[PDB]
Amino acid sequence: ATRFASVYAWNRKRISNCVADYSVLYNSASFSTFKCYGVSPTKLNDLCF
Amino acid sequence: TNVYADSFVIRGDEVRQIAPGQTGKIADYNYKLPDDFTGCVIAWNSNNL
């Protein structure tokens, strides 16, 4: 967005009460490493977090 | 028996994605690698041509 914090003072953000998606992650910037531990990226929109 | 070679050229940003059973821009809408399929995949860079 504009600027993020360091790792020792890790930046925390709270998100709820909205719709999330993974296919919308490939428009504003192309990512390099994307690993969802234990969860396949194709099913994330099919579960309700 | 019945060796078939499927040849093409792609960018390195999608080389790791071609695999039998995943999703993606190319793996879903350009070619379909079967899950029970048995074969080999070889990719090599070609800058000179």
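For chain B, we keep the numbers from Swiss-Prot: what you see runs 393-441, in order.
Cβ atoms are placed via backbone N, Cα and C, with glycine included.
Features of the protein shown, as given by Swiss-Prot:
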- B:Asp405 to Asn: In strain: Omicron/BA.2, Omicron/BA.2.12.1, Omicron/BA.2.75, Omicron/BA.4, Omicron/BA.5, Omicron/BQ.1.1, Omicron/XBB.1.5, Omicron/EG.5.1; complete loss of interaction with host integrins (VARIANT)
- B:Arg408 to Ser: In strain: Omicron/BA.2, Omicron/BA.2.12.1, Omicron/BA.2.75, Omicron/BA.4, Omicron/BA.5, Omicron/BQ.1.1, Omicron/XBB.1.5, Omicron/EG.5.1 (VARIANT)
- B:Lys417 to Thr: In strain: Gamma/P.1 (VARIANT)
- B:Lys417 to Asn: In strain: Beta/B.1.351, Omicron/BA.1, Omicron/BA.2, Omicron/BA.2.12.1, Omicron/BA.2.75, Omicron/BA.4, Omicron/BA.5, Omicron/BQ.1.1, Omicron/XBB.1.5, Omicron/EG.5.1; May enhance affinity to human ACE2 receptor (VARIANT)
- B:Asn440 to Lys: In strain: Omicron/BA.1, Omicron/BA.2, Omicron/BA.2.12.1, Omicron/BA.2.75, Omicron/BA.4, Omicron/BA.5, Omicron/BQ.1.1, Omicron/XBB.1.5, Omicron/EG.5.1 (VARIANT)
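Feature map: Swiss-Prot annotations on the structure.
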residue: B:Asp405; record: variant position; Cβ contacts under 8 Å, 6 or more apart: none
residue: B:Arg408; record: variant position; Cβ contacts under 8 Å, 6 or more apart: none
residue: B:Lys417; record: variant position; Cβ contacts under 8 Å, 6 or more apart: B:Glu406, B:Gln409
residue: B:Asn440; record: variant position; Cβ contacts under 8 Å, 6 or more apart: none
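By a Cβ separation below 8 angstroms, chain A lies close to these of the variant positions B:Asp405, B:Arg408, B:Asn440: B:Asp405.
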